Every structure is written in C-alpha cells, then in structure tokens.
Amino acid sequence: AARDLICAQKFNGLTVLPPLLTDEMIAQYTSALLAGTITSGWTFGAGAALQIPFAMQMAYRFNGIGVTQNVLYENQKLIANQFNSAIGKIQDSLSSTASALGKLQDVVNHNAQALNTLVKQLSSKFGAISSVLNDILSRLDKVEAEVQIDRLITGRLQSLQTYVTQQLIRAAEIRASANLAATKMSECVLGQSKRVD
Amino acid sequence: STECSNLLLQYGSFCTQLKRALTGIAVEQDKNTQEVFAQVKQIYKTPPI
Amino acid sequence: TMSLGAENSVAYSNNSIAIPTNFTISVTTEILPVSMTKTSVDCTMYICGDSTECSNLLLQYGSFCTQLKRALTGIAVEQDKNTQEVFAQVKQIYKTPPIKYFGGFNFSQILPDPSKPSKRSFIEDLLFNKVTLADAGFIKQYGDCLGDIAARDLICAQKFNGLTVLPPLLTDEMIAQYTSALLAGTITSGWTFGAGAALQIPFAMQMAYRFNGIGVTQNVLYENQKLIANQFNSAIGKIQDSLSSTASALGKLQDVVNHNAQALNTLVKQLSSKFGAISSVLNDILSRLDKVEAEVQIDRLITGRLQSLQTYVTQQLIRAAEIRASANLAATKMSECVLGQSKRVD
Amino acid sequence: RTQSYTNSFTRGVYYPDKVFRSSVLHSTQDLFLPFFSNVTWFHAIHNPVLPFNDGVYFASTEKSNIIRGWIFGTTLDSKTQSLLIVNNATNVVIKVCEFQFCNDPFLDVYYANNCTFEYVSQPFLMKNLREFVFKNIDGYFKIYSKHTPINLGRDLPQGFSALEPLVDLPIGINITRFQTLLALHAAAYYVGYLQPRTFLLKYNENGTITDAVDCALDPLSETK
Amino acid sequence: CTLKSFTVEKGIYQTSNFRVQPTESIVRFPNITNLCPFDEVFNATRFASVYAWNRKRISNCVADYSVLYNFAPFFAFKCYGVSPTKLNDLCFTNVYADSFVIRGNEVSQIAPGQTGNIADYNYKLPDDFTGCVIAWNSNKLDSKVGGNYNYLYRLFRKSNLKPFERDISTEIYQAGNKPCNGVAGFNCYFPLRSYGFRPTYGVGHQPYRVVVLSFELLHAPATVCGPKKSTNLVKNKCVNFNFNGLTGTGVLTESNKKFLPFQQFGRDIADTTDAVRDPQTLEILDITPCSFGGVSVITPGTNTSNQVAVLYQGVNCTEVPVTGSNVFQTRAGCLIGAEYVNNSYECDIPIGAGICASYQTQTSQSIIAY
Ligand SMILES: *[C@@H]1O[C@H](CO)[C@@H](O[C@@H]2O[C@H](CO)[C@@H](O)[C@H](O)[C@H]2NC(C)=O)[C@H](O)[C@H]1NC(C)=O
Ligand SMILES: *[C@@H]1O[C@H](CO)[C@@H](O[C@@H]2O[C@H](CO)[C@@H](O)[C@H](O)[C@H]2NC(C)=O)[C@H](O)[C@H]1NC(C)=O
Ligand SMILES: *[C@@H]1O[C@H](CO)[C@@H](O[C@@H]2O[C@H](CO)[C@@H](O)[C@H](O)[C@H]2NC(C)=O)[C@H](O)[C@H]1NC(C)=O
Ligand SMILES: *[C@@H]1O[C@H](CO)[C@@H](O)[C@H](O)[C@H]1NC(C)=O
Ligand SMILES: *[C@@H]1O[C@H](CO)[C@@H](O)[C@H](O)[C@H]1NC(C)=O
Ligand SMILES: *[C@@H]1O[C@H](CO)[C@@H](O)[C@H](O)[C@H]1NC(C)=O
Ligand SMILES: *[C@@H]1O[C@H](CO)[C@@H](O)[C@H](O)[C@H]1NC(C)=O
Ligand SMILES: *[C@@H]1O[C@H](CO)[C@@H](O)[C@H](O)[C@H]1NC(C)=O
Ligand SMILES: *[C@@H]1O[C@H](CO)[C@@H](O)[C@H](O)[C@H]1NC(C)=O
Ligand SMILES: *[C@@H]1O[C@H](CO)[C@@H](O)[C@H](O)[C@H]1NC(C)=O
Ligand SMILES: *[C@@H]1O[C@H](CO)[C@@H](O)[C@H](O)[C@H]1NC(C)=O
Ligand SMILES: *[C@@H]1O[C@H](CO)[C@@H](O)[C@H](O)[C@H]1NC(C)=O
C-alpha cells in the first residue's frame, strides 16, 4: 500500500551495486587494528608486532609528548579512571545525540535525493505533446511522433548527463575525504603524531 | 521501446561513456574503503585476559 | 569468499616485552602522476571544418567556443605549473664529484650515465621503456601525416579534425637535470641543501644522523656499516630486477596516458554520428539540400557536436583537478621525503 | 537425396558494403550466417524444393562441375516468374524466363513464356571449395561469391574467407523456394540459412576482412 | 580584438588559426552521352492502375530535372531526402520511375511512414525513401461521363505490402470461415474494385496521375549524372573537388591503396571520405586537407612596446604559406619575429619544449628567444 520509491528507481533502470567489503569485514579490520594497537603500540605498523605492557606503552607516549615516566607511574590509577570516564561520556553522548553523524547522514541523503530527482525528471514533457512515450506512439504516426520522441530523448539525456556530472564532483570530494581518513589512520592510529590539532 | 531505441542509436556514445564514468566511480568507492581500512597485513586478536 | 589475512595472536602479558636483535634496509617504490597531456581544440574546425554556412550558423551560439578554449588553456598552463612546482625545488644545479665512494653505498643505478644522449640513469631508462607513451604528435605531426602512408593514423585523424597536443614547457632532459641535481645535493649534503646552502658531510656521518633521527644509537651504524651497505645494494638490485621483469607497476602513469588517448579517440568517433539529421557529412547535406533544410540539418549537427565538446571539456576539467591533487601530494613528498627526514608514519 | 547435418565453422562472411576500410574494426548489422550453425549436406545421385528463408548460403567442393546453376521463385511454374542461373562452359546466363520445368530439373550434356530480364557474363565456376550467398533485400537479388583452395573435400575448413559481391540484380521478385541444377550425360552440396546478426569485422592494412566476431554467439563474444 | 581590450598584457595569446586557401575547382563526372527518357514516363496516353503500377528503370543517361515542369502541369515537386533545386548537381547510380493513377483523397498516402488502404494493399513506400513524388490532376484525361472503370484498386488482402512490392493475383478473398473456391458470394469478396470517375464529382474525388522518382545512393559507379561538364585533374595542389556529387576541399595525391574492383570510395574513423576513384580513369586518389595550424601572438606589455612575435603552432618553417626576417624553428612551431640568442635566462614568456621569449636590450630593444 505504501508505494516505495526504490521500486520506481529499479523499474526505471536505476540500480545500486553492493560494496565489495561487508560490514563484518570492516569490523574485522577495525578489530585487528585496535588489538594490534593495544598489544604492541606502533611496532605493528612499523614492522612485525612487538608485545609490550600497556602501562609501559603509555609511558612511551608520555615521553613522546614530553612528560617524564614518573608522572604516569605515579598517576596511573587516576589516568585510567579519567580514560574510563571519557569513554563513558562518549558512549552517553552518542546514545543521547542523534545528530553527531551529520556527514554520513548527508552522504546518504545526497544520493537518495539525486536518484529521486532523476526518477521524477521522467514526468516532464520537454516541449513535447506528452511525457508518455506509449501515448505519443499511440496518438501520432511515425513522422509526427519521431519529433516528439527526439524532444523527450534530448531532455532525458540532458538530465542524465547532469546527474553524472554532479556524481563525479561528489565522488571527487568523497575521495579527498577518504585520502584524509587514510592519512589519519596511518599517522594518528599506527603511531603518535606531533602535528598540532 | 524499439522506435525510441532506434532513434537513440543516432546520438553516438554518450549512452556508453556515462556508464564508463559510473563504473569508474563505483570502482574507486571500493578503492577508498580498501585504502582506508585494509592497512594492516594480519588479523590480530587480543588475548582473552 | 575473500581472505582478509592470516590470523595472529600477540603474546601479550603484563611483564613481557619483545625487542629486535637485528634489522633490515628496505627500498620501496612509490609512483605518483604529476602532469597529464596538454590539449587544444579548434571548435570551428571540429564542428564545421571549412564550411562558411556552418560557421555563420555557429556564430549565433555565443561564447561557448571562447570559454571552452579558455578552460583548455587554463588546464594546459596548470600542467606546466604542476611539473614546475614538483621538480623545480632546488635553486642550484648540483653535480656529484668524480669520485664515487660513499662509504660502500653504490648509487650507480640512479646517478646519471653521460654516455647516453639524454642524461638519464638506468632506472629512469627502465621506467621510460616500461611506460608505453605515444609521441603525441610533438615534432611536426602535420609534416609526418603528409607522408603518403597506406595506414591512416589516429593521431593523423585527430590532427585533421582539429585536436592538437601541445608540448610541455620542461623537456625530459630538463626534468632529468632537476632529478640529478636533487640526487647529488642529497648525497653530498643531507638535508642541509633544503634549508639554505649545501653543507658537505661524509655519507657515513649522514647515515649516522639518520639513525639518530629514527631513535637508534649511531654506534649501530658505525659497527654494521658494511652489512648496511650490502643490504642497500641488494635492495637496489632487487628494485632493478623487479622493474626489468614486471611491467604492471606503472599502471598509474599508463592510465594517465590511456585516458587522454581514449578521450580524443571518442571525440573523433563522435563526428560520425547523425544526431537526428539526415547525414553526418556536412558537404553531403549542403549538396543534397537547399538553404533552409540544410540550415536545419546543420543546426542539428552543430548542437550535437557542441554537446559532445562540452562533455569532453568537463571530463578534462575534473581529470585535471584530480591530477593537480596528485601533483600537490608529489610536491609535498619531494619536500619532506627527499629534502629531509620524515617522522610521519607510513 | 541424403541429408547429413554439419557445422558451419565460421563460414559465410561477406563484404557488407562497397567502401574501403583498412586497419579498423567495424561493427555491422546485417543478414549473416551465424557461427557454428547447423548446415545441411545434401547428397544427390542420378529432389524436394528447398525453402528460401532470409537468404541462402550455398557451398560446394565439387571439382567435376556437375552443379551448374540455380532456380529461384515462389512456385517454380509458369504462373510465377522464376529466376534461373545457368553456367555452361563459356558464359553464365541469368534469365527470369520460366521454363515450366519438371519436378526434377536437370541439364542434358549429351547432344519461353514471359522474358523481361537477361544477363550474360563470365563463368562463375572455374580441391576447390566454391561459396555463394544469395539474399533478397528491397527487390535486389544480391549474390556474393568466393573460391578457396581446400585440402579435404568432406571437411569444411576452419578459417576466414570474405565473400565478394558478384552482381546486384534488381529483379524484384518474391522468392521463397529454390532448387539447384545438375548436369546429366554424385553431387554433394551444403545449404545454410542466414539470420539477422551483428558482426564485428577486422580489416588488415590491405582492406581484407581477416577475422570476425559474432556478437550474439556467446557471452565471451558479446563482451568482445 | 580577440581580448576585447585596448591594452594587452605581456604574454602569449592564441589568436585565430590560419588556412591555406584553395586555388581552383575540379569537377569530375562519368563520361555519358545519352538523355533520360522522361517523355515516355510523363507524356503517356494511359497510366496503369495503382494495383498494377508501372515501373521503368532509368540508367546510363544525362538527366535534366528542370525540364520536367513542361511535361506535366503540377504545382510543386515534393521530395524526401533531396531538394528539387539541387537535383542537377549531385548524381545517382540508378533511377526508378513508378507511374499510377489514384484518387484525390489517396495522394497523401503516397509518402514514407504512411498507412492506409492504398499504402497497405496497392503501393507501399519505404520508410528510408530518398526521392520525389509528383501528382497532378487528370480530370480531363482519366474521367468520362458514366464512369471510367478502366482503373482498379485492391481493397482486400490477407497481409500488408512490403516496400516496393507489387501484387497482381486476382483471387477470391475469403472473409469468413467457409472456403470460397472461386465463388464470389456473401463473405467472398473480389479484391479488385473500380474507380468510378465522373466529371461531375468534386475535386476531392477527381483522378490524379502520380509519378514517383526514386533515386539510388549506392556505392556502385554512377550511371545517371546531370549536364554539369567535367574539368581536368589537378594533383598535389589545394583545390576544391567534386567527384560524382561528392564535394570537398583538399589535395589529391596518387595513392597505393589496394582498392578491390567493386570498391569506389574509402572511409576514415570519422566517416569522412579519404580515398576516391576517378570515374573517367579508374585510379585511386587520396584526399588530404590543406595545410593549417595554430597561431599565437607573443608580445610584451603595450605599456612597454608594440613589437610582436608570431608562433605558428604545428607548422614546419619551410611550410609557412607566407612577417619578420628572423625565422626560428622550434619543437613547438615556427617563430617569426624573435631572434634566437645563445645565452640562457629565466623564463619570461614560455613557448614550449624549453624555449622562452622576452623583450630585452641588444645595444636597441627587441624580442629574443632562448
Ligand atoms: C588532579 O585532578 C584530578 C581530577 O581531574 C584529581 O582527582 C580527584 O581528586 C578528588 C579529591 O582527591 C577526588 O574526589 C576525585 O574523585 C578525583 N578524581 C578522579 C577522576 O580520580 C586530583 O586530585 C588532582 N590532583 C591534584 C594534585 O590536584
Ligand atoms: C642480521 O641479518 C643479516 C642478513 O641480512 C645477517 O647477515 C648474514 O649472516 C649470515 C651468517 O653470518 C651470512 O651467512 C650471510 O651471508 C649474511 N648476509 C649478509 C647479507 O651479509 C646477520 O648475521 C644478522 N645479524 C645477526 C646478529 O644475526
Ligand atoms: C654498483 O652497481 C653496478 C651495477 O651492478 C656495478 O657494476 C657492475 O659490477 C660487476 C661486478 O661487480 C661487473 O661485472 C659489471 O660489468 C658492472 N657493470 C654493470 C652494468 O653491471 C658496480 O660494481 C657497483 N659498485 C659498487 C661500489 O657496489
Ligand atoms: C599479570 O598477569 C598475570 C598473568 O598474565 C595475572 O595472573 C596477574 O593477575 C596480572 N596482574 C594483575 C595486577 O592483574
Ligand atoms: C542439426 O539439427 C539436427 C536435427 O535433428 C540434429 O540431428 C543435428 O545434430 C544438428 N547438428 C548439430 C547439433 O551439429
Ligand atoms: C553458353 O550459353 C550461351 C547462352 O547464349 C551461348 O551463347 C554460348 O554459346 C554457350 N557456350 C557453350 C555452349 O559452350
Ligand atoms: C507472357 O506475357 C503476355 C502479356 O501479358 C501474357 O499474355 C502471356 O500469358 C505471358 N506468358 C506466360 C506468362 O507464360
Ligand atoms: C598486404 O599484401 C601484401 C602482398 O599481398 C603483403 O606483403 C602485406 O603484408 C599485406 N598487408 C597486411 C597483411 O597487413
Ligand atoms: C570519356 O572520356 C575518357 C577520357 O578520355 C575516356 O577514357 C572514355 O573512353 C570516354 N568515354 C566514352 C564513352 O567515350
Ligand atoms: C507529350 O509528348 C508528345 C510526344 O509524343 C506530344 O505529341 C504531346 O503533344 C505532348 N503533350 C501531351 C499533353 O501529350
Ligand atoms: C510474397 O511472399 C511472402 C512470403 O511470406 C508472402 O507473405 C506474400 O503474400 C507474397 N506476396 C505476393 C504478392 O506473392
Ligand atoms: C621541415 O622540413 C625539412 C625539409 O623538408 C625537413 O628536413 C625537416 O625534417 C622538417 N621538420 C623540421 C622540424 O625541421
């Protein structure tokens, strides 16, 4: 009863391909990265994994930022409590506020509305006597119908070209963001960064 | 529609180069995911403790 | 189902550490596109091709031709700017001393060989041979096409239809001179030539500086100098063997060439379409039909070819933006990897 | 006659137009004989009228030159105009005159009606496989021919040999049935039917079609 | 003028390109001498009926299409694909003249893409038709008092007609379940019915004589060509050429293209004519467009000087159609107006392949390339 827009999109020749990596595989990659970071530090990114206790890894991080080891080794319980409280705060904020993932929501919405506009552009006449090809073919004969079909073809081709161009620009922007995310994973996660902010 | 298809065959290779561009975008999406996430070579797992 | 990788379990415990007792020196290869082909399009010759009626009907469509030419000229200038900002980063053309002893390190397959006409090294020659790059009609393409050859060329067809490839400002010999100067400066001075004037320093001392930079005591180098030099030489030989056997490593530059060839081929093949007219031959239309009907058919052809040209220009603009981003990355890598030592991971 | 079915083996490619193209891959769409089709081998010894459906590919490896012509039409009588091609030792004659032949028309080696067309030319026929393609398009009885030095008479060769157009007759008659002619003082010929197909034709530097791909044969050729 | 400004900044600007102009014109038509017999087509005592329309083949003659206006009194010369004015310029391989007589209501059915009784059972035109239709009233010739039943048309047929297909069989059409077996009764209709033409009917029911001239745009040698005279053959020179109605501009060169004997023209990637066969002497000629290339203007600022160098892009220096006395050969083009110096400076105005131009002193100010 509630007619889906996706059925119109599919019936008009606009399909969506599945990604190569499943969410389970993405989660497996994230689990591998997190476990390697926890159990080895930056050594697994520099080469083979080298185990080291987490307190000593925190001491290495403190020496990296310029604070001596005794600060950690005397404030270890306080630092652990602060980290746990920060994790709990992040969990509570994500459970409360639903507008945090605005960038990903926009990533979904842009493609959704682009496909919706491409589907709704089939209802325009573009100067022809009708927007229905079967109606044009049933009313007019061959010579008088070829002109109207040419008008419809030109309009729909222009709309499809506009869609392709906007998708190309959006893909370039997304690729720039993906390169930034890859750099952040390489530098922030697999090591310690001295770059400010 | 056969008449519309025969009239569309006169417009060259727009109808195929849009497909080529979309295929390029679809390939680079998986390229982006592969580059961002698959940076480690082995699947490490944490100790049970 | 695809395999993510081998399973691993790090032997983690609260009183255990793992410390390496040896090392290895690796030489990896990174390939980055910098500039793509500079092209120019004669819109009048492409759309009409020596037809006064078609030209006079095209005159009423405004400044589309002028703005397409402006965009293509901007791209052509941007390519030279990319090459300049990537390679021209050293103020003085350094040259290496005649002696070639750098503490056991060879640097024989990357330093230039003066016997060849172009002063390119062994690895540079291997790369230039592995990239299947067309001549792109540089040296008098029209004079070459004037030779009566039974097999017509695609470049000849593009030239006759009005698509011209402009030559780059910096020649390959000039690019090789920039790379040779950078190599000589790096070898003879370290990073000091990137922050002022070049300061000479023995290469063993430079590698001791590098070892102290990565957090390893310099006595490691001063006690394993011969082993480290042998490892470096073996890695260079492995790079040579990988380049002389596998040709698929240069896929990025090969794609850069292939896209610019395919775009021009598609633009040429789009001249044979009818776009709803009675024929795709302008002279056939003008000879068959009278003034008004010929004008109608010519207007249909003009609209179709103008749309095709605009599509080509838009695709080239997006491609040039991507190439410019790659060139900026390459310039940053030249500034930080070559002119200094980088602490950034991966 | 005796019928035995066999394979085409990529035979029947002809020049689709009288235009010179060299070193190019051209995509055409015309009545072609599909690759690896089911052709019929007829053995006639000293004969129902065969159908003519969207053109006929004819082949013969007969060195004795017993096969010496063709009859085309709808009913092959005096009511309907019937085309006739006859190759004797000196010339070839093509006439639309109906002879009112019997049910087994043949020529006697040992020693009419309405006539609107007549055409005389040089012998079509000289271990030599001779191939012809006949098709009626827009009132034109187009004939393509080729000769090939064959090694095995029974074996249809695996290879390419583009058929060149001999004549373009504007006969403009309704053809749905046809038959062959034998000389009597033994014969074996291959018959196949053309179909509307899209082909990819490869021209070398000399403008000769050295290779062809049938787009609808299988997914690999569709990808090609 | 290109920049739409009165002040030009320093640099290189791409100005409009240059072409080598053609010298003369060449017309090359086949050698034919006969005249096409349109008298037998138009000035005829009786045209055949539409169901048995007459067909004549016209070949190997010189056709003058402006003469047809005298033979029959018709208003216009309706044509699809061509125009009646240009018919004397281009020439065809074969011509086919079809003749019949129809009613005034059925004149509109003789057209491509048209359906109806006549277009479905008597005379069907192809949808890719390229030719002319001529129709004129014949009320003073094909009409008699009491009816002229000598003209017939087909009302009943099991199927339609293919393009240019003629039906002559007069068999009893069976419109019902029971077979007719040669008896016309109840639902057993005779397909041929007679036009009852009276002089007292309206103009819509008056007889009309129709002649359809179908042209053939084949690639076989042309046999019907107009009265345009042919000139001699000029090679290795930029000229206009007209080969059998194929008009173009370029240089005709002696070729070694192995044309098969049935091939006449040769084609390129862009479906343009690349090699032609001369209709008078059967030889193969390659067509190469006349010399062209880009033009760039290298100038300093107009605030400094008005001296200008010109770079011909893509042109060898020996191939310039023509300008200072300093001609320099670069890998990007031919530079005229800048004297090459042996020194080397920073790049002021780039040209290509390592060449840069600048307005500098000499003793005394001029444009130099280095
Ligand atoms: C540094 O700040 C931390 C909190 O940021 C202080 O820890 C708190 O100390 C008070 C009083 O001892 C306790 O009531 C809180 O529960 C502690 N918080 C946490 C998270 O443990 C710490 O005392 C401060 N240190 C100094 C020297 O002032
Ligand atoms: C560190 O690794 C190197 C290999 O890169 C070892 O050098 C090898 O040593 C063995 C035994 O002494 C020799 O047979 C090989 O020829 C050496 N290879 C090279 C390239 O010199 C080195 O011994 C290792 N160091 C330690 C302490 O084990
Ligand atoms: C640097 O590498 C080059 C190339 O491998 C070496 O030159 C070769 O040396 C071998 C023997 O060591 C000779 O047989 C070859 O004829 C040399 N030339 C070539 C082209 O292979 C060179 O000896 C190396 N130098 C150092 C210091 O290691
Ligand atoms: C340290 O590890 C051992 C075994 O891995 C475990 O028994 C012990 O409880 C750990 N230390 C603490 C403080 O939990
Ligand atoms: C051709 O069709 C006949 C029909 O029965 C069949 O027997 C024969 O095997 C076919 N030839 C093939 C499949 O090659
Ligand atoms: C072949 O037939 C033609 C038909 O007219 C005839 O003129 C010619 O003499 C014949 N040649 C023979 C019988 O060798
Ligand atoms: C030959 O044509 C004439 C003229 O129409 C006709 O009377 C005669 O029956 C025809 N002979 C045939 C078809 O055998
Ligand atoms: C064309 O034919 C000649 C001789 O017939 C031959 O030498 C040449 O190789 C051929 N060109 C090809 C096969 O491209
Ligand atoms: C037409 O002129 C050419 C050129 O001299 C000649 O070869 C040809 O025989 C002539 N044709 C006729 C029919 O005389
Ligand atoms: C048509 O041409 C003939 C030539 O035979 C001539 O006698 C006649 O007067 C012309 N006009 C008409 C209307 O027949
Ligand atoms: C011509 O042959 C076709 C074959 O299907 C048939 O349908 C049609 O009725 C025939 N027409 C005539 C006039 O014989
Ligand atoms: C220009 O023409 C000359 C003489 O024909 C020729 O030698 C030269 O190779 C051509 N090209 C250049 C770049 O000089």
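Going from the start of the chain as shown, residues are counted 1 onward.
For all residues, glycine too, the Cβ spot is worked out from N, Cα and C.
Quick look at what Swiss-Prot lists:
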- E:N43 to Q (Swiss-Prot position 343): Reduced viral infectivity (MUTAGEN)
- E:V183 to A (Swiss-Prot position 483): Increased resistance to neutralizing antibodies (MUTAGEN)
- E:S358 to A (Swiss-Prot position 673): No effect on O-glycosylation by host GALNT1 (MUTAGEN)
- E:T361 to A (Swiss-Prot position 676): Partial loss of O-glycosylation by host GALNT1 (MUTAGEN)
- E:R46 to K (Swiss-Prot position 346): In strain: Mu/B.1.621 (VARIANT)
- E:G146 to S (Swiss-Prot position 446): In strain: Omicron/BA.1, Omicron/BA.2.75, Omicron/XBB.1.5, Omicron/EG.5.1 (VARIANT)
- E:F190 to S (Swiss-Prot position 490): In strain: Lambda/C.37, Omicron/BQ.1.1, Omicron/XBB.1.5, Omicron/EG.5.1 (VARIANT)
- E:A270 to D (Swiss-Prot position 570): In strain: Alpha/B.1.1.7 (VARIANT)
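Structure with Swiss-Prot features highlighted.
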residue	record	Cβ contacts under 8 Å, 6 or more apart
E:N43	mutagenesis position	E:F71
E:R46	variant position	E:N150
E:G146	variant position	E:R198
E:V183	mutagenesis position	E:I172
E:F190	variant position	E:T170, E:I172, E:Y173, E:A184
E:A270	variant position	none
E:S358	mutagenesis position	E:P300, E:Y345, E:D348, E:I349, E:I367, E:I368, E:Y370
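Taken in sequence order, the recorded positions E:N43, E:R46, E:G146, E:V183, E:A270, E:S358 that lie near ligand 10, meaning a CB under 6 Å from one of its atoms, are E:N43.
Within 10 Å of the C-beta atom of E:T361 (mutagenesis position) sit 8 other C-beta atoms, taking all shown protein chains into account.
Proximity to chain C, defined as a C-beta distance under 8 Å, is registered for the following recorded positions out of E:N43, E:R46, E:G146, E:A270, E:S358, E:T361: E:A270. E:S358 (mutagenesis position) falls within a strand when secondary structure is assigned with DSSP.
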